[PDB]
Structure formats: C-alpha cells, structure tokens
Amino acid sequence: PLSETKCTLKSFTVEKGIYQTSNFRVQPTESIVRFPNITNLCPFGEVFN
Amino acid sequence: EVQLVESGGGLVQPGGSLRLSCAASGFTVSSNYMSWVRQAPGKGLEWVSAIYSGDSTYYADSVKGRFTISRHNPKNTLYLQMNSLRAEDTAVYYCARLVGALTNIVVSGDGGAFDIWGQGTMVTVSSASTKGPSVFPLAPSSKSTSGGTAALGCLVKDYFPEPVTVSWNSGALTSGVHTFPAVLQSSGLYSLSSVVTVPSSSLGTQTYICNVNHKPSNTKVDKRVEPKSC
C-alpha cells in the first residue's frame, strides 16, 4: 500500500497524513451463459435463393 | 429430370472387363452425391466403391487392387471400369445420395441421408456362355374363361444366365400385370412367370403380346398368347 501512496504525489518522502487510494475490486470467479432451451434452426436457404 | 440412371450393361466372362456407368440427370456429378451400394437379396449388404475424386489415400481393406474407377465431372456421368470381376459378385448395385452438413439442410447436425437412388443394371459374370430364353405361351383354360377373369401369360424357361424382362402389349397393358420371379433350378437354369388377369370376353378379340428381353444374349421375343384353339 505504501508504494502507491509514494508514487501518487510524485515524491519520495511524504509528510505525515492520510491520502486517497484506489478501491477494492473483485475479479469474477465465473462467467456463466444463460439462454433458453432452443433447438430449432432458422431456415435461411429458403431466405436466400 | 433429376434421376440416377445405370447404363453400360453387358456379358462378362472370367478374364474380361466391362465399363459400367451411373449417369446423373438434372444435377451435375461435379458437386453431387454417388454411393455404390451392392445388394444381394436376402442377406446383408456392403458399400464398397471408394471414389471421391482428388486422388488421395482413402480405400477399404477388402477390394485392394480389384475395383478401379475414374472420374468425369462435366459430362454428368461416371464410368466404372470394374476390372478383375469375380464370379462370386452376383449382385445388382445402386448409385445413391447422402447428406453432409454445409447447406441449409444442416446448420447444426451430422448428416448422412441416402435419399435418391438408381434403378440398377443386370450384369452377370458367368464362366459359361449366355443362352437365349425359351418363351412358352401359357394359354387360358376353360376354368379361366368361365371364371370371369382369364389368366394367361408366357413362361420363360431354361435361360442361363439372367436376366429376362417381360412386358405386356408394348406397354399397352398395365392393369393386372404381376411378374413371378425366376426359379433356381438344380442345374442352374432359370424360369420366371408373368400373369395378367384379363377380362374373359377379351380372349381372342384382344391380342396379348408378351415382350421377353434378354440383354446379355441380345434376344427379344414378341410371343403371342393365344387361347386353346384345337
């Protein structure tokens, strides 16, 4: 955590205090797909020639 | 119009060769289907002829060095130079179709649907020579005349080898025609039948012509079927 604080204000020694940082982020553990049960095939040969 | 027609039938002797043909009509063979199913009545079958053009390694480990065949796409006809024909290949083949996966018929799926066939040809590989069929007019009897429906025909007997095709009145008689398949004699001869149920009032007044055709022997007999006129 100190590294971001040091490079945020563009110095090396920073005066005593508290400074804003980034916020906690959560990486998605899964990426699911949810589609209805559809098996029918669109007839496009009748649509094209 | 779209039809698979077999052609190029003739007599084959042991040590000879012959060029069969399956011609597609309507659809060009350049981008169409051809599956050569070999059928022997009563038992299992087998698909053998492995010719998908481009000439690479695709063959079945049963007919190595026997069945040779060529490709001709623009003429819409394929020829089968079936060399080294064995005498134990008595079967009538059929060139047919299939289904793959590309076009609108399949977007998701597998395919494999033989759906359009030919009519087949009758080629017999026999060591002995061909013999002209004998046509014997089976005349109506008194019971057939008095029974309302007369039964008449012409027996094809003692012809070797196959085939014999029987037609009635050069295609002018179709109702009641029923063809009884050939019999396998103990000596190897064949005998078939063709009976048409006709009105009894048409006996004598209406001529009954049976056309018997044998292509390997190239004999056509236009036999007259007449009643018993003693």
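Numbers in chain A track Swiss-Prot; the residues on display, in order, are 295-343.
Cβ atoms here come from the backbone N, Cα and C positions, even for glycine.
Listed in Swiss-Prot as a mutagenesis experiment, A:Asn331 to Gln is described as follows: Reduced viral infectivity. Quoting Swiss-Prot on the natural variant A:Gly339 to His: In strain: Omicron/BA.2.75, Omicron/XBB.1.5, Omicron/EG.5.1. Among the natural variants in Swiss-Prot, A:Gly339 to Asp has the note: In strain: Omicron/BA.1, Omicron/BA.2, Omicron/BA.2.12.1, Omicron/BA.4, Omicron/BA.5, Omicron/BQ.1.1. The residue drawn here is the original one. Here the residue is the original one, but Swiss-Prot notes a mutagenesis experiment at this spot, A:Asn343 to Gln: Reduced viral infectivity.
Filtering the recorded positions A:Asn331, A:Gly339, A:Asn343 for a Cβ under 8 angstroms from any Cβ of chain B leaves A:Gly339, in order along the sequence.
Using a 10 Å radius centred on the Cβ of A:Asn331 (mutagenesis position) and all shown protein chains, the other Cβ atoms total 4. Cα of A:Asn331 (mutagenesis position) to Cα of A:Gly339 (variant position): a distance of 24 Å.
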